[PDB]
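J.: Questions regarding the structure given below will be posed in turn.
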Amino acid sequence: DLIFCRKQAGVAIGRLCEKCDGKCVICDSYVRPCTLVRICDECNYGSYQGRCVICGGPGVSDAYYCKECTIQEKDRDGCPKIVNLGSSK
Amino acid sequence: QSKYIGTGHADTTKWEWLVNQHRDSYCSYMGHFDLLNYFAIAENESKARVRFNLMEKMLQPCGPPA
Amino acid sequence: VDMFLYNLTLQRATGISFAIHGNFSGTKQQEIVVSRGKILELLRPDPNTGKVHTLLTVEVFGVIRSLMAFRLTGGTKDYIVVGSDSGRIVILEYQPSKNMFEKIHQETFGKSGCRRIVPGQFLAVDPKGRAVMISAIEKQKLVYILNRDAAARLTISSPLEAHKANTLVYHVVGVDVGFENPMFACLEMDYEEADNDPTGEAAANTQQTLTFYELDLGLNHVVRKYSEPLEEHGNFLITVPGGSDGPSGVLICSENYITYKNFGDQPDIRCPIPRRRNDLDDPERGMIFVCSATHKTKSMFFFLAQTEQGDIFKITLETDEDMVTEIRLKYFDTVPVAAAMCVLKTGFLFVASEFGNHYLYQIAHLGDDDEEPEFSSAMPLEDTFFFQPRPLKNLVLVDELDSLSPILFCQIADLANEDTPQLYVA
Amino acid sequence: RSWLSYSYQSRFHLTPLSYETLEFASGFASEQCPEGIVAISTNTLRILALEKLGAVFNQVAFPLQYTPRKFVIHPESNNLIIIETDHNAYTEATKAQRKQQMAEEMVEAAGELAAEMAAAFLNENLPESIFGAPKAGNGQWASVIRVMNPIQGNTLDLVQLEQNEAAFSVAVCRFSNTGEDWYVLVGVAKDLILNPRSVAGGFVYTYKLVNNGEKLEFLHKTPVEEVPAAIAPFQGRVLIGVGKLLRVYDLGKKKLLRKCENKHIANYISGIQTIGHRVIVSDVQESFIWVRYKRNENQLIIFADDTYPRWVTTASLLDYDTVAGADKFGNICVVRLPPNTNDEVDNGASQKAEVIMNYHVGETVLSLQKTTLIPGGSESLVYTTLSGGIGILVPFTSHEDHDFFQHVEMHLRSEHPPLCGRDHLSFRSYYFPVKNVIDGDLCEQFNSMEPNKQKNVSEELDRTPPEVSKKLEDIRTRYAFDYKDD
Amino acid sequence: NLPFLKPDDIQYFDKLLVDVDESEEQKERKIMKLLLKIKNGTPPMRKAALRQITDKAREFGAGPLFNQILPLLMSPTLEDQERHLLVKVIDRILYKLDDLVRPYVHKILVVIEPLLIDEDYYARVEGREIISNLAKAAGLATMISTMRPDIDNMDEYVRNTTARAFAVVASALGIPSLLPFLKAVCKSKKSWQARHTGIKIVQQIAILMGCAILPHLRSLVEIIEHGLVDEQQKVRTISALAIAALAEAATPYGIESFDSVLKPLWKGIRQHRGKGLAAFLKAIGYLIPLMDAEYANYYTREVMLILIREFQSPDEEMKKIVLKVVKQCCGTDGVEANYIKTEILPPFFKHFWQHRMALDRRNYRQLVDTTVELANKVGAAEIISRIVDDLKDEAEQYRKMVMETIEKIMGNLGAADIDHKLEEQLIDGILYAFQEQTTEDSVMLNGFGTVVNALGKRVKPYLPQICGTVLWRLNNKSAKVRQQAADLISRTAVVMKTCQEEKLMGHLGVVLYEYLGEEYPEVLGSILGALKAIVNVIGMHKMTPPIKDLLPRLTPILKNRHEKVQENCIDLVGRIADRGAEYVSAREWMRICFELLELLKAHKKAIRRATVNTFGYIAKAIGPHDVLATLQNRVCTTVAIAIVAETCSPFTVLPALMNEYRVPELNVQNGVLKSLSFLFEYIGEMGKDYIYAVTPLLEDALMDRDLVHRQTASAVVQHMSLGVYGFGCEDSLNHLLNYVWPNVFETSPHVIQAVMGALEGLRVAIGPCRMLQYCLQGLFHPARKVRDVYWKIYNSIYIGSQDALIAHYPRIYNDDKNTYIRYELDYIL
Ligand SMILES: [Zn+2]
Ligand SMILES: [Zn+2]
Ligand SMILES: [Zn+2]
């Protein structure tokens, strides 16, 4: 249904909207935003520039992995922009 | 998980497991300086030739399979 | 009985794993950025007194696996790209006013450790500073593009994938192309067939391939453009200066041989590694090079390649038109086995021995104008060339840096009449 | 020692000289030495100079012939018995006979017989230290025993071994059955193929070390089936580790008689150290093994072992229950027996030993020693490493200091992260998670931060940056070298 | 089956709506609706179809390909992402069609070249991308031969887009490949439109290539330099503009390459007028920052005469060009400040600082930024003094311009350069300019607060007058401008504290306190913000509204619907709770706690974090001895318990929280399990001393009971394991592992993924060695169901800390056919 992008992340910083403002992209934990999120160039292109990493709304802050994910190096997988396996709209 | 080299599954043979950990070990020797130093001191060979033989042992280790 | 400890270092590691040279201070002076095990160190050899002073020493708390320097076009200061056991690549800039390494860039691509398929072991840079390639021992290779902004500050790009499954990398080297698309030559070896043949026949007759990866800048993608198998396995390469200075190409050092193999219509040129007269070693044992130093001049260029016996040769390439005619080697001198060598302007050679003390010599003579035999690839023989080792006659020992590596035993006791115990180190 | 007291910015310094004892000195000034010191020592006159002002570990080097593996302190002679072993090497006799053999084969070319290049080849022995060692062979070796006085650079005795013999252990002790005569036992191996591993056998040389540690004379050479790489004096007798077999040996007139044996050790014995009653064995891969020796039957009983595999390199007993061990992969651990361990018994063993300290140094440690570095200070766990570095491990005296330096570590981990993108806690938790160690090399980088960061970190600890710096200096004042003279 | 079709897709994919077979080239088109599968579809459809159309790219031919792609790329209803996909497939088919695209090159360009001038930036990068790939598929001579006739076209539009396209192909094939073409066209004798077009190609090569010119900069400059002396004014103008573009891209390097251009330009400065003089002056302005110090002095002095003359030019483009040139000259290190003070400033402020310059926005920005940059080199006072008297102008916009200028200057340099006279002129001009406001100018606010904070303690003699104006404006204009004065108080409170005028902040305190009944929420938020800024610096006993009175007035404001009012109010409550909670009784504090408990669920992050902080402060003041044991929606109470256990030791709340588990009801046991999970995850390292206490609860709950007990309990083990990692708790965590391991075999995805996460946490905290030890048995177990799970766990332990496993792999002896011993690690020195 939903899956991470997991492509090679580049220099594009991932954003978060006002509703999804304080969660880790992976585990939804609100505690200790530790490491900044990078996203691949394709997911950050055109209309998707500055969009949210979780839900895809207008981003108002920066996305962070939690401390637990940084300890487990979950920040060092592919870029974590959630994609629905449905249409491209 | 499947696309990470060294990952295993239910039908993984002992030969695959030990060639995996053997290649892992050789690359770890290539990385850690004092490990390659200990090995290059044990056998009286320079660091360069020890690294070279460690690279030759990459498709060779555990010999051919069954 | 709670036992909490507290670690401290009294004598930092003296063994050198890497050594690069350049204008790291941003002036005419050349410095030597060496890497001990887990410590990055900036040294300055004095052209006056000939002594090596440690300008800076920083503990990086990580395993340094590759060390390169580069410079952008029109630049006057060399940066420091460091491949580590982290999943990150870092570009650093030394600051003389603050005496510290300013981390300019740091990009995260993999997991931590000296891993098999996580890059950080190999690091090759385009000689014009346009791109850097960090690669693992197997299967993964990444390329970043380096461009300065309007404020003249270095900027890095997103990584470009150059992966190739079931591939082992012996050595990576950036090719000196005259502002053409950047080229990265490397030694590869595909083991996919050797693992699917229970007879072992695919294991044999499987030789490594010299492969040229091109960075298409106009299309922004890396492609395995070129590849050719090698006659025998090589240990490392040497960047041959190209463009306006010299012909582009790479030198492949190999078991008992050296092979200039530029791609295109350039024919492979090979020369046997000269051996000392009356070797006491077992004739079944081969001979490889352990390291190489490169010196580039507006007028000429040469190389210094050291063997397992510490034999430094001055390798020179004669050329006609844009093609190379022959590889001319000449016996330069002998020093202890070095893990790295640096040829500096004003005539100085820094030899960082793989074990024991390090040395700094002054280049008195280039190694030519003597009557010693000079061997060439064009000379026919079938048998190798032989030479006579002699005391230091092209270099003079100017400084010696005491290194305790490797320490195999240690007894801290008061064997002398003094009161403070001494460290008796075998 | 000769100490130099000098004021520096209205702040005195009393720094000792890395030099032998001297009897007198006076200021000196010549064109050869503009600012020096004329010092007379016992039966010698010396013109010296103090060029460098910073205090460091200074050295005096005694050249050797082969790679040293171990040396032992002779209590009476205060001299050293060193074993020097090298792979791929020729013994001196083989160098002579092979060089000469080449000389003979030179004439057989029958070239007009009139050319004696052997007169130039056999004459010049190229300096082996600079032109590299003429050494080759996969089964070939070269091992040498040496008696050296540590005061000067002279070698008292030299014993060259056979062609394919390689010494890996050595010890100096006396036996209960004999008098106060000092014996030197040297463990040697024969025909070592290192990769793949295959051995033909081992030997144990015994020497009489007469003339208060000045000469070695051959007593006997007792053979054995596997390489013995561990020799330790134990209750008037000698504990020898041959392969995975730990044996109790006594001295005999013809050979070293085997008095006891234990063969339940897992893999291979790399080292052995013993408190007066217990035996601490170092397996090559399976960490430390606790072995008790029953005096009544001569029966070695394994009463404890480790729960983790450790590629041990060296170790030292901190007390009757704790061992500090080094790692091939650059780690250091401290393992402690629980206080309820029963010494007299008869997945490996029943009662296990808990690991109370884990810490990744980052450089492979090959010597651990608990000793006091300077007079008046406290004991420290000084270690050496394979990269030519010297470090120390230091105990905390109060919980307040432990919490202090620990919070310093936590702060500098985030405010001063490692330069090459590495995680400090992950780096020190390389193979095992950190257990009760504070990285002082990280803490002392407090002085390298920007002043605003020093102010933030110090104010978070309710201190000032100078207070933090001094409290960091106190550790070096207590356990290391501090030459500040108020 | 076909994907969904949009109405605009019928025109392009109508022929799939009917089942046909057996057609030819109709087979081609039909199988080419593969394009429809790529455009509309799922990522699997787009990738599989993409690979199918790339593999058969040669078999299909370029003709039909572009014949069906270009109409799609031309559809006005095309989305941007769909256009990006079309670009990707265009590149991927162009890579295969190496030579076949030549006869179609023109047919592509006439469709793509418009995208190079589109207002959409991403569309422009699409056109550049596909034109580059087109330039690499076809040859260089193909692009040159195709695009050469449009060089001297009479229409300026096609010449412009043609030059841009040539810049794109220059970026694709490299500068040296196109160097001779430019060297020929820039000297074309047939018409001036050709040379003008090639010079435009050089300029667009500057704009597009950027700093990648530097190696070929001398080549381009030599190819283009002759255009400065041509008899056509247009080619001279475009040549000077292209020189300016090359200098802009080469900044700051490459001054040598422009050598052969320095003298001509200079001479032209004396014999050119109009917009060609503007182009030459622009090239000078972009060339000077590239030069050394002495030569910048010489050259800048060599052009300053004509520059000063053109300070009063009637053209607007001229004034802006020469203004940028002034900024660039006075930004260079060679132009000393004394020279600027003597020869540049008088005509600058005479001709450029006029009332008509404040009306235009471009003149406004250009003049302000240029003026501040002048102040960066010639000093602060030397620039500010010349425009202070203009703070008293009747024209409000002029006061806005000089106010913004002074604000940026003093914000950059400070106030140490200002003497007493200029200081009083500042206070006067800022007071007068701030009083007569037609609207709420944020520029006057930033300028007032910036000048005040810059003066620091020097503003003490003026604080009575300042606070007088702030009170007058604070009661004036009927609530419309009150929040501006409140923001001013909030921005100057600290300086009012460092000037020993606390009673004046007291008058501001009572006046602000008497406005908390404000109906406009946006103003009330600024009132609460000003109160917060005063409380942060004032002594708790000097607050003229006593905290005993201030806090109960703040307690009902927490029900306000506005986000700003909630944030500022909560923050003020927290500052009171942190500094002077001794003035408020415990009953009030408790009532505030349960006036804020629901706000921990607020959607805005600022309000959540604020409520967490202030809840921690009031919990620190009260103490955890008396809080409610537990009360419908447990999430805010869970975060509450975590906060209380973080500000005060969890030794106080863990006994009661574990006491709530002893009751036989189940959902409350799951509740205390969740609160334990978020508890340990929140406290992190503080749980190093509280694991043995919670061990038995996790023993019972961890055992098979309810699947949820095992799930959330495993989550507890995970959070404890990750928060305590690195503090010597291997015995306890290793003890709970013995209980978590029985739950390894389970099929419910949530609980098995929670158990896996607990195994990864226990991996980082215990070490990969122990995890591999537990994981070794079932790797080669005869049963497959156990090999799946144990191999899965082994994968989790292998992906993380693979380099660490090198030391923990067990010894496996070599069999007859293989060598399985790592002999290197068995070496002993
Ligand atoms: Zn969102
Ligand atoms: Zn993505
Ligand atoms: Zn997370």
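Numbering of chain A is taken from Swiss-Prot, so the residues present carry the numbers 7-95, in order.
This deposition comes from X-ray crystallography, 3.1 Å.
Cβ atoms are placed via backbone N, Cα and C, with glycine included.
Pasting the feature list from Swiss-Prot:
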- A:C11, A:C46, A:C49, A:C85: Zn(2+) 1 binding site (BINDING)
- A:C23, A:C26, A:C58, A:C61: Zn(2+) 2 binding site (BINDING)
- A:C30, A:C33, A:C72, A:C75: Zn(2+) 3 binding site (BINDING)
- A:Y36 to C: No apparent effect on cell growth, localization of SF3B1 protein or formation of nuclear speckles. Alters the structure of the presumed branchpoint (BP) adenosine binding pocket within the splicing factor SF3B complex which may lead to decreased binding affinity and thus affect pre-mRNA splicing (MUTAGEN)
- A:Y36 to E, S or A: Alters the structure of the presumed branchpoint (BP) adenosine binding pocket within the splicing factor SF3B complex which may lead to decreased binding affinity and thus affect pre-mRNA splicing (MUTAGEN)
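How buried are these features, and what lies next to them?
T.: With a cut-off of 8 Å between CB atoms and residues at least 6 apart in sequence, the same chain places A:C11, A:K13, A:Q14, A:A15, A:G16, A:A18, A:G84, A:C85, A:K87 near A:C46 (Zn(2+) 1 binding site), listed in sequence order.
In the three-state DSSP scheme, A:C58 (Zn(2+) 2 binding site) is classed as strand. On its own chain, A:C58 (Zn(2+) 2 binding site) has A:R21, A:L22, A:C23, A:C26, A:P64, A:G65 as residues at least 6 apart in sequence with a Cβ closer than 8 Å to its own Cβ.
For A:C72 (Zn(2+) 3 binding site), other Cβ atoms within 10 Å of its Cβ number 26. Following the DSSP three-state reduction, the secondary structure of A:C72 (Zn(2+) 3 binding site) is strand.
Sequence-distant contacts of A:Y36 (mutagenesis position), defined as residues of its own chain at least six apart whose C-beta falls under 8 angstroms from its C-beta, comprise A:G28, A:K29, A:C30, A:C72. In the three-state DSSP scheme, A:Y36 (mutagenesis position) falls into the coil class.
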J.: Under 8 Å between C-beta atoms and at least six apart in sequence, can you list the same-chain neighbours of A:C75 (Zn(2+) 3 binding site), or say none if there are none?
T.: A:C30, A:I32, A:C33, A:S35, A:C40, A:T41, A:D81
J.: With a 10 Å radius around each C-beta, find which of these binding-site residues (A:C23, A:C26) has the fewest other C-beta atoms nearby.
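T.: Minimum Cβ neighbour count within 10 Å, taken over the binding-site residues A:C23, A:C26, occurs at A:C23.
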J.: Going by DSSP, is A:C11 (Zn(2+) 1 binding site) part of a helix, a strand, or coil?
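T.: Assignment for A:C11 (Zn(2+) 1 binding site) reads coil.
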J.: Measuring Cβ to any atom of ligand 1 with a strict under-6 Å cutoff, which of the recorded positions A:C26, A:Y36, A:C46, A:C49 qualify?
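T.: Cβ under 6 Å from ligand 1: A:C26.
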J.: May I have the list of same-chain residues other than A:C30, A:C33, A:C72, A:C75 whose Cβ is within 8 Å of the Cβ centroid of the recorded Zn(2+) 3 site, in sequence order?
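T.: Everything else in range on the chain: A:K29, A:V31, A:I32, A:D34, A:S35, A:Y71, A:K73, A:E74, A:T76, A:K80.
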J.: I need the CA-to-CA distance for A:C49 (Zn(2+) 1 binding site) versus A:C61 (Zn(2+) 2 binding site), whole Å please.
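T.: Here the two Cα atoms are 13 Å apart.
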J.: So which of the binding-site residues A:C11, A:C23, A:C26, A:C30, A:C72, A:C75 end up next to chain C, with Cβ to Cβ under 8 Å?
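T.: Nothing passes the 8 Å Cβ test.
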J.: In this structure, which of the binding-site residues A:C30, A:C49 has the fewest other Cβ atoms within 10 Å of its Cβ?
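T.: So among A:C30, A:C49, the binding-site residues given, the one with the fewest Cβ atoms within 10 Å is A:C49.
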J.: Under DSSP, is A:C85 (Zn(2+) 1 binding site) helix, strand or coil?
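T.: It is coil.
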J.: Which residue, of the binding-site residues A:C33, A:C61, A:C85, has its CB surrounded by the fewest other CB atoms within 10 A?
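T.: Per-residue Cβ counts within 10 Å for the binding-site residues A:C33, A:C61, A:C85 bottom out at A:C61.
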J.: Cβ under 6 Å from an atom of ligand 3: which of these binding-site residues qualify? The list is A:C30, A:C33, A:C49, A:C72, A:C75, A:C85.
T.: A:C30, A:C33, A:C72, A:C75
J.: Tell me the Cβ neighbour count for A:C11 (Zn(2+) 1 binding site), meaning other Cβ atoms within 10 Å of its Cβ, over all protein chains shown.
T.: 18
J.: If you check the binding-site residues A:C33, A:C46, A:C72 one by one, which have a CB less than 6 Å away from any atom of ligand 2?
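T.: Listed by sequence, the hits are A:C46.
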